[PDB]
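*Asks:* Here it is, the structure in full.
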Amino acid sequence: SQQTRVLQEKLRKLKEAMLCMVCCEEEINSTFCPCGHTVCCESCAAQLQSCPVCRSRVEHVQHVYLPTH
Amino acid sequence: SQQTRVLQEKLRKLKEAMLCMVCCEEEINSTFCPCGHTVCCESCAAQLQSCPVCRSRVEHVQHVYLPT
Ligand SMILES: c1cc(-c2ccc3c(c2)OCO3)n[nH]1
Ligand SMILES: [Zn+2]
Ligand SMILES: [Zn+2]
Ligand SMILES: [Zn+2]
Ligand SMILES: [Zn+2]
């Protein structure tokens, strides 16, 4: 039905929000510290000196184990 | 249709996976450091000396700003 199409769209958008903002291909699994923005995969987070969202200095990257992984 | 029910169940499970594993009421927004398990809201994470997934000591809690 049309309701099935609406639910498919909600699921697709939620899943796309879980992907890295830089490569758009891998799941997010890294946090920039101390700001806390958790928007990248490990590879993309590895070479950034400043947060791509807020511009804060990245002191280190924390790996995150999320249930949605 | 039956697919509407199947999709509603998939959405419900994905939403429940984003909720705190302890209180089941608030969204996950905190990481236990250094282990990295990100399974609690800030109120439950503040009250745990040990990670509820791996039992490692919690040195500190990092707030996470997630896209959703
Ligand atoms: C990559 C990103 C996520 C994610 C994103 C938002 C969330 C969340 C998990 O649980 C609470 O709200 N999972 N894998
Ligand atoms: Zn990436
Ligand atoms: Zn940031
Ligand atoms: Zn909680
Ligand atoms: Zn842990």
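Residue numbers in this text run from 1 along the chain shown.
Recorded method is X-ray crystallography, 1.4 Å.
Quick reminder: no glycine exception, Cβ is built from N, Cα and C everywhere.
Just lifted these from Swiss-Prot, have a look:
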MUTAGEN   A:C20 to A (Swiss-Prot position 387)  Abolishes ubiquitin ligase activity
MUTAGEN   A:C20 to A (Swiss-Prot position 387)  Abolishes autoubiquitination
MUTAGEN   A:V22 to R (Swiss-Prot position 389)  Inhibits LDLR degradation
MUTAGEN   A:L48 to E (Swiss-Prot position 415)  Inhibits LDLR degradation
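I would like each feature placed in context: is it buried or exposed, what are its neighbours, and how far apart are things?
*Replies:* Under 8 Å, Cβ to Cβ, and six or more positions away along its own chain, A:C20 (mutagenesis position) finds A:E26, A:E27, A:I28, A:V39, A:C40, A:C41, A:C44.
Look at A:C20 (mutagenesis position): DSSP puts it in coil.
Using a 10 Å Cβ-Cβ cutoff, A:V22 (mutagenesis position) registers 15 neighbours.
The Cβ of A:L48 (mutagenesis position) has 14 other Cβ atoms within 10 Å, all protein chains considered.
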*Asks:* Express the distance between the Cα positions of A:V22 (mutagenesis position) and A:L48 (mutagenesis position) as a whole number of Å.
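*Replies:* A:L48 (mutagenesis position) has its Cα 11 Å from the Cα of A:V22 (mutagenesis position).
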